[PDB]
Amino acid sequence: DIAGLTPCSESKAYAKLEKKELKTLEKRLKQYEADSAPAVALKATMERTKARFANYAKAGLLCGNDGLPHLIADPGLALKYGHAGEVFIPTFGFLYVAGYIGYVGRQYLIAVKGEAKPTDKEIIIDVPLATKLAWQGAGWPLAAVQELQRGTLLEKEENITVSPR
Amino acid sequence: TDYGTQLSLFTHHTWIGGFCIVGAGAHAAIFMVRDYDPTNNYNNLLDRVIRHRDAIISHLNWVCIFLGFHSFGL
Amino acid sequence: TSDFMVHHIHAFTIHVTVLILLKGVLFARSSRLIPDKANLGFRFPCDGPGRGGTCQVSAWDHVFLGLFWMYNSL
Amino acid sequence: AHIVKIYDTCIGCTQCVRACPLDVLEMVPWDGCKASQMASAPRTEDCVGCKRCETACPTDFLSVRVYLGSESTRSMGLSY
Amino acid sequence: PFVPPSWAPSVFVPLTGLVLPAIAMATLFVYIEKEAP
Amino acid sequence: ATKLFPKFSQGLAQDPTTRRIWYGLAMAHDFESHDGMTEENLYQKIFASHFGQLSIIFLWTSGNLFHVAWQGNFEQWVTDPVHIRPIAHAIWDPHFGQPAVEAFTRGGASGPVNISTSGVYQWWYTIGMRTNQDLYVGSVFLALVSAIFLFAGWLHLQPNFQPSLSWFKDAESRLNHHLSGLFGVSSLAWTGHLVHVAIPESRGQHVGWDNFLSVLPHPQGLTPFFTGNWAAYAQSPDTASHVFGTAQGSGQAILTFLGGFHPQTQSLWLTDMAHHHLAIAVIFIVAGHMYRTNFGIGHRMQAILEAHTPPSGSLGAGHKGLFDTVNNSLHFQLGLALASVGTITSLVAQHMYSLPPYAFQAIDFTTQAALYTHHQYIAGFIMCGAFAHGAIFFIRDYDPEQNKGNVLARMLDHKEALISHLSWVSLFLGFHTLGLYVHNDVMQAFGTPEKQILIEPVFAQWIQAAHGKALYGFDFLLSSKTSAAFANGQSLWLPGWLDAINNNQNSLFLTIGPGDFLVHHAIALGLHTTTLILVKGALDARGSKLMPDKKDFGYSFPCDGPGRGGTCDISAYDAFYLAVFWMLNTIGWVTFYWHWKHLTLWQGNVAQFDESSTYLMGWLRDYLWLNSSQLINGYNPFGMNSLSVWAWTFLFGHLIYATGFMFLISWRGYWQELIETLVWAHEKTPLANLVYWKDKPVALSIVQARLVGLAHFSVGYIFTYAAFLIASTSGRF
Amino acid sequence: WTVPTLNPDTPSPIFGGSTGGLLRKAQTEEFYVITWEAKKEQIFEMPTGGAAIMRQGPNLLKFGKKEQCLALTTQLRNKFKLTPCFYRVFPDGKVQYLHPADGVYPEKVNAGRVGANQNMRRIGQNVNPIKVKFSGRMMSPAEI
Amino acid sequence: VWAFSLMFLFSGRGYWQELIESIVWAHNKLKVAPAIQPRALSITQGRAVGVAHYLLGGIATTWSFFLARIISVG
Ligand code: CLA
Ligand code: CLA
Ligand code: CLA
Ligand code: CLA
Ligand code: CLA
Ligand code: CLA
Ligand code: CLA
Ligand code: CLA
Ligand code: CLA
Ligand SMILES: CC1=C(/C=C/C(C)=C/C=C\C(C)=C\C=C\C=C(C)\C=C\C=C(C)\C=C\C2=C(C)CCCC2(C)C)C(C)(C)CCC1
Ligand code: SF4
Ligand SMILES: [Ca+2]
């Protein structure tokens, strides 16, 4: 398929790797009894391994010649061959949480900046204001775009300190 | 018979001893800087040590060089 | 022979660590480079780039170097 | 020898002279500040370059500057 | 031809390693400590 | 009192301490900082230095040729260049015992010799050298040329021979002569040598100075060139069964563009190289008539610079005044030259390993590894030098009043934005590459290799598919048979090129995977961080908020004292100093990647690299620990072999590196106090105080300490990696 | 005010001696001599290490560099409220008075002093290095 | 961690202060500059951080090597 890779559901090395992991786990399990805590723990780990391999093959991931999955970072290839869940959707998810945290911190700084002692509000966190801004940050992309359109997101050149060149 | 415990215990106690020795030197220097008073140490052992500190350091430096040569050169 | 050589290595490293710590203890108040080191305290970075450079003249820096030598020795 | 210079921003606070450990700086009369005094460096031949005077200067930017020059016996602070 | 003799390394290696460096070191050391008039 | 040394600095000569010798040795080439230095004298001194350097280079080349002709086995290596190891020179060491003598006695010699890794054998054999007489004649000729250059360097400093100041500033004439003469005529002469000597010698015909005036390089004899039927020169080329050095299957063509590599030597065709040099010679000669010097026609670089300002005012004044700030600043020209040279050096390393130009060079694995690593480290040092000289230009030769509103002033206008964005790129690359590596390491440690993140490098693989590689399956541009780009080269060079790029047995566009993607990101991190340190040091060299007057202190100075919280490593020299470590680390990563990928390719198991290059444990165990077993076994209680010298060099580099750590961690003050105690000890010792010093012993300066520690760090780093690389590649193959 | 004359027959503080004393520079290049007047006997700290006892009245000491003499001067002024003064002595016997230069300490302003090495401008008003390039030797933009 | 120590032991706070100034400019542009002015670590703090990381990295390296080896073959 893409870049000479084969799907994990039809790769021989993938199945051999799964059999290798299950074989070493079963080999470690043969030394214990049947109704003991280590045996139950090993069986739980084996079930987790089976579920993980089944879920990875079910997701349609592309495996290589080593039997391990590969991620598709190109937006066109991901949206064209059903690989948007690898690197596209998590990218936008991180962008939302990253801008979320950044906007919450920026709002807290700008809010405490006009007070009498901002340094005290920086070392001793004002939990009520921080909690209110944390709950209000859900609309961070909308607020950031509206701030950018109004011209209030950036500071002017004359109000920023610079070197003597 | 537990080689792991023996090796780990020896190494751990040795490291603690070395760190404590370095701390001892540090606090000796702290005392010499803050709590030392020359009005009560006119002609005692500490004053004489400070008086010939150059000789002490020079001989210790020479023995360090001699030991380094005869230890690493081999 | 190997035991003899490694024992001399240990003695040399111990002597160097002692040299750094003892030098930082005896020369903590004053030295031939800075006669008023006691006025600068126990823990200070330097006395400026003057006199060719006075980087790490405090007793704290001697403890800092003794830590590395103790690590090497141990 | 090192080059020690005094600029016109000196407020005559006399802190740089007290911080000098080899008696290089001094105070002379002046008419550019309220204290009517100004720092001077007439014995730069004895300066080592410790920059204690720069540390003790409170003006922004500094009024006393030290530039490392030719090294000698007095400038290197050697007792031998 | 330009081929050196068989004994050439046995004479040029000790020369370049002991004769030339000693003479060069002594000459340079004397030159550095020369006092100006 | 005042000493004679140094003669260029009376202030340093009056220094009565040991600092005088070190500073005089480290400031001898700083011509601008001497006593009584003018512009004309400065340029003349640089001219003499250039001649002396050229003489040294030519003498070194002649020495290599002479030693290969004397103690080497070039006459026997040409007959069997696959199973015979090249010999560098003999070894005459009285310290060697009997086992060392028989251990180093290899390569068919009669005594202890060194096996060369420089690759001069393949290069000389490809250009036409066959007998030792040729090497001897070349060595004698190069020695005489070096002597002439030395005499020229001495002659140009005497009166009636010193060039004027205006002569050194003739940019138009110098650039026209270098583009047309030093570049075009030299390339044309090389084409003449390839067509007249290299091509006939590779086909079994000995052509030398005694018979080249009577042997025709082509059966048509210059007629198709004058009649414009140049296509007749590419007729009847070397067939696929041609044997290098003999006439078996040899063609009669002299200028072709078959492409690919030779089937036997696995190197570039000589006819294609000759055709290449001819085309670039024509291009360089034509480009040599672009600037107006003395005949009215041509251009003026000042006019082209001043006539390149956008009307929107985006670049401010554009390039106005750039001609004066560059022609009058030697540091700017040196920085530009070093930047271009470093980039070209990296280009040379990549093109030589991927496209082997010398015969039987691909089979020599040690030659490839050593040459690539050598050129990459040299390029890294040269790049750091380019940025260092740029900082020197800002501190010493920048004039804000002359460069008002141009691109140069606008660089310092928004330097904070540049440093901030470089910091963001470096931070992002470092966090992500380290995070992915640690994640893969944890997955491999927990027994779940399928859980690690392996991003397929689809962009570089897409580029490879565009070049003609069909392994991925994109099938476009040169990969698709119905494309115009593919059908337009099928009659000129695409057959050989496609046959060579699709073959997985060469180094021409190797297959890449997630490990290659990750290590490429590490390379990008190293490049961006090194650029960040160098760029920040060059832009902040004239001053910042911490030191508003850093331009008045020079390029290199210790610090500004402990005031204002501390000003350690505030000069631009210190920025370069911290950047050298990042350059060494970046080149270390690129050379590690090259060595491991090629080692796994030569061993026939590329899957080992593809599966262990995603986690750092694989790099530490399967590459650094697995390939050093033979290196550290050079000498042991059971005896020694020829690999003991590399083991000694390995430990030597480790010792030098650790010694550099001392100058890097411990600082001056402690050492000065210790020295004072030693001074007292010597002055108060009988039978020894009679011998007094002529220079007062003092501790090394801060700048000198940084330089000494950096030098030891770099020397140990280079020697350690070179020893490990050569030992592992030589023992494995 | 008159420049003081060095009295070599001046009693010295009772000190047992140390290894941080004078070196060959005191006999080959120069050395320094610090003198002061003490109202009573008192144990003080030597700048080269050790504790000495300053005598009542005149007290003289020898040091290798000027920094040691000024450090002892500062210690005596700030801990015991005295007025010390020092000279630089050459091997030929020449004595040169150094501090205080005019008899008045430099922290306070005194009439008759002339300011030297003073720039009647600020740091930001200095010229670029390109303007001071190609001089007789390495010259900083602040030297002019 | 050990190699991380080399970042604090081979460099100085002046470079880091200027780099922090550039980062502060980036913050000031987007009005995200904290009221507490970010200052680089002090010289003494840089030395302490470097020696702490050096000791932790080396000691942890030897600890892992000794424990893994003595547990596997002991
Ligand atoms: C971050 C850098 C980056 C890089 C290095 C690439 C690289 C690539 N992209 Mg791309 N892309 C990017 C960002 C990037 N993209 C972003 C941010 C977006 C969101 C707008 C897209 C959305 C996108 C689409 C929709 C497509 C690609 C495609 C491609 C591949 C070929 C096209 C091309 O090179 O032109 C650059 C790509 C663009 C300018 C986007 C427009 C698509 C162009 C016009 C190509 C479409 C023509 C045709 C489908 C090509 C296929 C020929 C053949 C294989 C059938 C190539 C490997 C194509 C592909 O291979 O499909 C799987 C494809 O159709 N990308
Ligand atoms: C009985 C033991 C003892 C005691 C009571 C003291 C007491 C004191 N020491 Mg001292 N010292 C000791 C041992 C001791 N020390 C040892 C063993 C060493 C060698 C390392 C030192 C070296 C030393 C120096 C160099 C200095 C002191 C100083 C001081 C004084 C200030 C307190 C302080 O350090 O600041 C606060 C304490 C801290 C900030 C704790 C630091 C935390 C460290 C860095 C973390 C350790 C790593 C940890 C083990 C691993 C964690 C893993 C990580 C992933 C979380 C204080 C009176 C200082 C001083 O003289 O004051 C002027 C001084 O500069 N000590
Ligand atoms: C492997 C690196 C290295 C080496 C070789 C040294 C070496 C030395 N250190 Mg050092 N140190 C290091 C790392 C190193 N250190 C680091 C990283 C730090 C930072 C924490 C320090 C901090 C430090 C301090 C604080 C002190 C030293 C001191 C010393 C000296 C001790 C005297 C001695 O050992 O006698 C013998 C010398 C050696 C063993 C060095 C190697 C000599 C070789 C083996 C001999 C070869 C001779 C050869 C024939 C020469 C021919 C040359 C030819 C080309 C002509 C010694 C020269 C102490 C000192 O000043 O001296 C008392 C001191 O107090 N070091
Ligand atoms: C510092 C450690 C060290 C020591 C103890 C030795 C010792 C020795 N080496 Mg060796 N070597 C060393 C380091 C060392 N080496 C290093 C670091 C290297 C690598 C560069 C080498 C490389 C090397 C080579 C290549 C060779 C040796 C050889 C030798 C042997 C003979 C050397 C000789 O005869 O010279 C002569 C020595 C002297 C003239 C002076 C001796 C010092 C005297 C005894 C001290 C006097 C002080 C006295 C106490 C003062 C009293 C005070 C007053 C009351 C009088 C010898 C046993 C040779 C060998 O292999 O032998 C088989 C030889 O071939 N070494
Ligand atoms: C820069 C080139 C170069 C280099 C790196 C070497 C290196 C070497 N030569 Mg070789 N040599 C060279 C050029 C060179 N040679 C040339 C051009 C000739 C022809 C005249 C010779 C003739 C020669 C002979 C006959 C022998 C060597 C031998 C050797 C080896 C022993 C050490 C030695 O220096 O011997 C001596 C080197 C010379 C006599 C050449 C010096 C003559 C040139 C013109 C002087 C150059 C001055 C220099 C640039 C100034 C700066 C150097 C320094 C002062 C800073 C050594 C590996 C010996 C050997 O084979 O060991 C096994 C040996 O017997 N060489
Ligand atoms: C770079 C050039 C160079 C050369 C050519 C030599 C050559 C030699 N070295 Mg030497 N060495 C060197 C560098 C060099 N070394 C360096 C850089 C170091 C420091 C790492 C050493 C450290 C060293 C040691 C420790 C020893 C040697 C020894 C020897 C001798 C080997 C003994 C032997 O088996 O033969 C047979 C021996 C003989 C035939 C006796 C010859 C007597 C001398 C060497 C020649 C006559 C002296 C001559 C008149 C004076 C020359 C001085 C001149 C510069 C003015 C040999 C002649 C060994 C030795 O000295 O032998 C006892 C030994 O102990 N070397
Ligand atoms: C056609 C006339 C001509 C020619 C042939 C030259 C030639 C040269 N001039 Mg010159 N010059 C000229 C006219 C000319 N000049 C005029 C008219 C002026 C006055 C306006 C000047 C003013 C001038 C100055 C001020 C200087 C020179 C210098 C030089 C030397 C440069 C040294 C060098 O970089 O190596 C040669 C460089 C190359 C051959 C180009 C290499 C191209 C890339 C980098 C390499 C690619 C090639 C290939 C891939 C590598 C080979 C691989 C393998 C074989 C190893 C060089 C020999 C310098 C000098 O004097 O040195 C003593 C210098 O300072 N010239
Ligand atoms: C065409 C190349 C070129 C040229 C002409 C120059 C020219 C100049 N440089 Mg420069 N530079 C270059 C490339 C170049 N550089 C490169 C590639 C780097 C990166 C490494 C640098 C980094 C650099 C810095 C940081 C500085 C200069 C400076 C200077 C100026 C004077 C200092 C000097 O050279 O004195 C003489 C040079 C030396 C004495 C070299 C020092 C000794 C080294 C460390 C040798 C160590 C090697 C070691 C012994 C190897 C042996 C190992 C073995 C024994 C095991 C001068 C105009 C200085 C300056 O501008 O002054 C303000 C300055 O500070 N350069
Ligand atoms: C292994 C050693 C090491 C490491 C990791 C670094 C790392 C870094 N260097 Mg550095 N450097 C080093 C050695 C090292 N250096 C040495 C020896 C020198 C020569 C003195 C330099 C000189 C140097 C300069 C001059 C500069 C850097 C810069 C940087 C930063 C580059 C940005 C980046 O890549 O983001 C990635 C971030 C990281 C890799 C940080 C590590 C992330 C950690 C492991 C995560 C935290 C762990 C966990 C969550 C919490 C554990 C803590 C626990 C106590 C609770 C980066 C943090 C540049 C810079 O500042 O960039 C702006 C800069 O200008 N370096
Ligand atoms: C600091 C400083 C400086 C600067 C420096 C620098 C700037 C460096 C760098 C850098 C570098 C080192 C760069 C480089 C670059 C490169 C480039 C820019 C390129 C490119 C590309 C292209 C354009 C291509 C294209 C293509 C392709 C894609 C492929 C195929 C072919 C073709 C052609 C199509 C100086 C000294 C001046 C002075 C001032 C200061
Ligand atoms: S500290 Fe600065 S402002 Fe105050 S007197 Fe001295 S030079 Fe003038
Ligand atoms: Ca021939």
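Following Swiss-Prot, chain F shows residues 2-734, kept in their order.
Per deposition record, electron microscopy, 3.2 Å.
Backbone N, Cα and C atoms are what each Cβ position is placed from, and that goes for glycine too.
What Swiss-Prot notes for the published mutagenesis of F:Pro559 to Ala or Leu is this: Assembles functional PSI. Reaction center is somewhat unstable and interaction with PsaC is impaired. The L mutant is less stable than the A mutant. Classification of F:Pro559 (mutagenesis position) by DSSP places it in coil, neither helical nor stranded. If you take the C-beta of F:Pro559 (mutagenesis position) and look for same-chain residues 6 or more apart in sequence within under 8 angstroms, you find F:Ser572, F:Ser702, F:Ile703, F:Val704.
Residues or ranges marked as [4Fe-4S] cluster binding site by Swiss-Prot: F:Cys560, F:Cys569. The Cβ neighbour count for F:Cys560 ([4Fe-4S] cluster binding site), using a 10 Å radius and every protein chain shown, is 28.
Within its own chain, F:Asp561 (mutagenesis position) has F:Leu547, F:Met548, F:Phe554, F:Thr568, F:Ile571 as residues 6 or more apart in sequence whose C-beta sits under 8 angstroms from its own. Record note (Swiss-Prot), mutagenesis F:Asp561 to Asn: Loss of PSI assembly and function. The unchanged residue is displayed.
What Swiss-Prot notes for the published mutagenesis of F:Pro563 to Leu is this: Assembles functional PSI. Reaction center is somewhat unstable and interaction with PsaC is impaired. The number of other Cβ atoms within 10 Å of the Cβ belonging to F:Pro563 (mutagenesis position), over all protein chains shown, comes to 26.
Where Swiss-Prot documents F:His655 to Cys, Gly, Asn or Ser as a mutagenesis experiment, the accompanying text is: Contains somewhat decreased amounts of PSI, depending on the strain; significantly changes the spin density of the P700+ cation radical. Of all Cβ atoms in the protein chains displayed, 15 besides its own lie within 10 Å of the Cβ of F:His655 (mutagenesis position).
As a published mutagenesis entry, F:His655 to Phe or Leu appears in Swiss-Prot alongside the note: Loss of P700 function.
Annotation source Swiss-Prot lists chlorophyll a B1 binding site at F:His655.
Counting Cβ atoms from all protein chains shown, F:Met663 (chlorophyll a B3 binding site) has 15 others lying within 10 Å of its own Cβ. Taken from Swiss-Prot, the feature chlorophyll a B3 binding site applies to F:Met663, F:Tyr671, supported by similarity to another entry.
Following the DSSP three-state reduction, the secondary structure of F:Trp672 (phylloquinone binding site) is helix. The phylloquinone binding site annotation in Swiss-Prot covers F:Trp672.
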Nearest-integer angstrom distance between the alpha carbons (Cα) of F:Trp672 (phylloquinone binding site) and F:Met663 (chlorophyll a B3 binding site): 11
Structural state of F:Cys569 ([4Fe-4S] cluster binding site), classified by DSSP into three states: coil
Among F:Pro559, F:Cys560, F:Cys569, F:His655, F:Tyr671, F:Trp672, the recorded positions whose C-beta sits under 6 Å from ligand 10: none
Under 8 Å by Cβ from F:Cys569 ([4Fe-4S] cluster binding site), counting only residues of that chain that are 6 or more apart: F:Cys560
Recorded positions near ligand 6 among F:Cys560, F:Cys569, F:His655, F:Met663, F:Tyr671, F:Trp672 (Cβ under 6 Å): none
Alpha-carbon spacing, F:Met663 (chlorophyll a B3 binding site) to F:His655 (mutagenesis position), which is rounded to whole Å: 13
Close-lying recorded positions around ligand 2 among F:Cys560, F:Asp561, F:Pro563, F:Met663, F:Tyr671, F:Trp672, where CB distance stays under 6 Å: none
Which of F:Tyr671, F:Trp672, the listed binding-site residues, has fewest other Cβ atoms within 10 Å: F:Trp672
Recorded positions in contact range of chain H, given that the Cβ distance is under 8 Å, out of F:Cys560, F:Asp561, F:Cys569, F:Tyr671, F:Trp672: F:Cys560, F:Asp561, F:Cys569
Recorded positions satisfying Cβ distance under 8 Å to any chain C Cβ, from F:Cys560, F:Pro563, F:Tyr671, F:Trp672: F:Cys560, F:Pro563, F:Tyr671
Neighbourhood of ligand 3 - recorded positions from F:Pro559, F:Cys560, F:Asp561, F:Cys569, F:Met663, F:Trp672 with Cβ under 6 Å: F:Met663
Rounded Cα-Cα span from F:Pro563 (mutagenesis position) to F:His655 (mutagenesis position), Å: 34
